[PDB]
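Here's the structure, in structure tokens; my notes come after.
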Amino acid sequence: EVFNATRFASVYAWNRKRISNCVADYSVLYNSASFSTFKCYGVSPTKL
Amino acid sequence: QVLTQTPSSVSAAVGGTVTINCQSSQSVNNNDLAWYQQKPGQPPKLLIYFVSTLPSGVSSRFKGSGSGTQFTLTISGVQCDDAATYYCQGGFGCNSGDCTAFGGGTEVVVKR
Amino acid sequence: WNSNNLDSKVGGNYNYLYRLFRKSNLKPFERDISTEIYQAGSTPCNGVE
Amino acid sequence: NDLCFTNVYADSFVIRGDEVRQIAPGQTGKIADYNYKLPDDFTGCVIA
Amino acid sequence: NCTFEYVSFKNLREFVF
Amino acid sequence: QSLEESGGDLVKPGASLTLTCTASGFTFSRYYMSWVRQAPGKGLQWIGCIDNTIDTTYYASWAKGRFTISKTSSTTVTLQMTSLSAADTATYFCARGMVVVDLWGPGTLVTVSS
């Protein structure tokens, strides 16, 4: 839902949304060519 | 722990070879001597470290000899831009004779 | 023991290397010198880069 | 009152009022550097 | 601010918390 | 890869002063660092150094207890001074390395006068 937002906020007025009580699938998002940058720090993509 | 720079002042020519002696009161720790050239008003730049190993990106004119208590620096030539004080940075087996020490200055003048 | 006097050099001593990514763990006393490119995630990189 | 020590050393001397601050461990000054110096690891109490 | 959410004398309603 | 110092100003003797050198392009958690002073008419001498695991213990013998070194965050290391004297006037360079150094900052002079 966050990625599908029609309008994004400015960098100085950066938006933040808390996410909890949900099952997150990251492998699908990570293995996408539509994302120019996808860098993970402190966690492995396979272990996400 | 104080390292003596003998002689304190050294004079040499452009094509004349340069030598200097830095004596350490105690034995250094596993060949940890360094040397830096301190141009006036600016922090010193590395020229030779671990007695003889040459850093990357410096001229091939500085060669070092000696180990243990006595060490020396030998420079093949001067391009008139090496007029700076040399400090022999003496690493020590630390907690004995301080933890490391710096010697006196040794600037080189060129007569023209 | 400390071996700064020889191994280390200014500007980057790149002689010795290590395997940052491996497909599996290591059996004791086993030497791997394959140095073959490794793919993660969807493993689509059948080429070089 | 709850501690046990091998020995206790008591040192007595006379200084003027403003020199009492030098008797704290690690302090400096004419008294601390030339008359009576205490270790930085001093374990005890200073009474005046 | 809200961090968590949830949407879900003949009668006696006993509870434990 | 650069270092820059800050905090040099005229301060009366006996007053505390804070110095700080900041690392640009790299963090003070991999590269060794040292703190050094050079009087205008005297040789160079080192005071403190700390990096990686707790390494603040190594201090100059003459420095004694009035010299301490601590890194407030990853990229900035602060220097705290106490019991300032007229013999403490020198130029403060943020060295990079214990026994071998690569490059230092321009150096901020800290003069002491009343």
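Since chain D takes its numbers from Swiss-Prot, the residues it shows come out as 388-435.
Going by what the header records, the deposited coordinates were determined by electron microscopy, 3.2 Å.
Yeah, the Cβs are placed from backbone N, Cα and C, and that goes for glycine too.
Quoting Swiss-Prot on the natural variant D:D405 to N: In strain: Omicron/BA.2, Omicron/BA.2.12.1, Omicron/BA.2.75, Omicron/BA.4, Omicron/BA.5, Omicron/BQ.1.1, Omicron/XBB.1.5, Omicron/EG.5.1; complete loss of interaction with host integrins. D:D405 (variant position) falls within a helix when secondary structure is assigned with DSSP. Counted within 10 Å of its Cβ, the other Cβ atoms near D:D405 (variant position) come to 9, all protein chains included.
Of all the Cβ atoms in the protein chains shown, 11 others lie within 10 Å of the Cβ of D:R408 (variant position). Among the natural variants in Swiss-Prot, D:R408 to S has the note: In strain: Omicron/BA.2, Omicron/BA.2.12.1, Omicron/BA.2.75, Omicron/BA.4, Omicron/BA.5, Omicron/BQ.1.1, Omicron/XBB.1.5, Omicron/EG.5.1. The residue drawn here is the original one.
Among the natural variants in Swiss-Prot is D:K417 to N, noted as: In strain: Beta/B.1.351, Omicron/BA.1, Omicron/BA.2, Omicron/BA.2.12.1, Omicron/BA.2.75, Omicron/BA.4, Omicron/BA.5, Omicron/BQ.1.1, Omicron/XBB.1.5, Omicron/EG.5.1; May enhance affinity to human ACE2 receptor. Residue density at D:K417 (variant position): 9 other Cβ atoms are found within 10 A of its Cβ, drawing on all protein chains shown.
Look at D:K417 (variant position): DSSP puts it in a helix. Here the residue is the original one, while Swiss-Prot reports the natural variant D:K417 to T with the comment In strain: Gamma/P.1.
On a Cα basis, D:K417 (variant position) lies 12 Å away from D:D405 (variant position).
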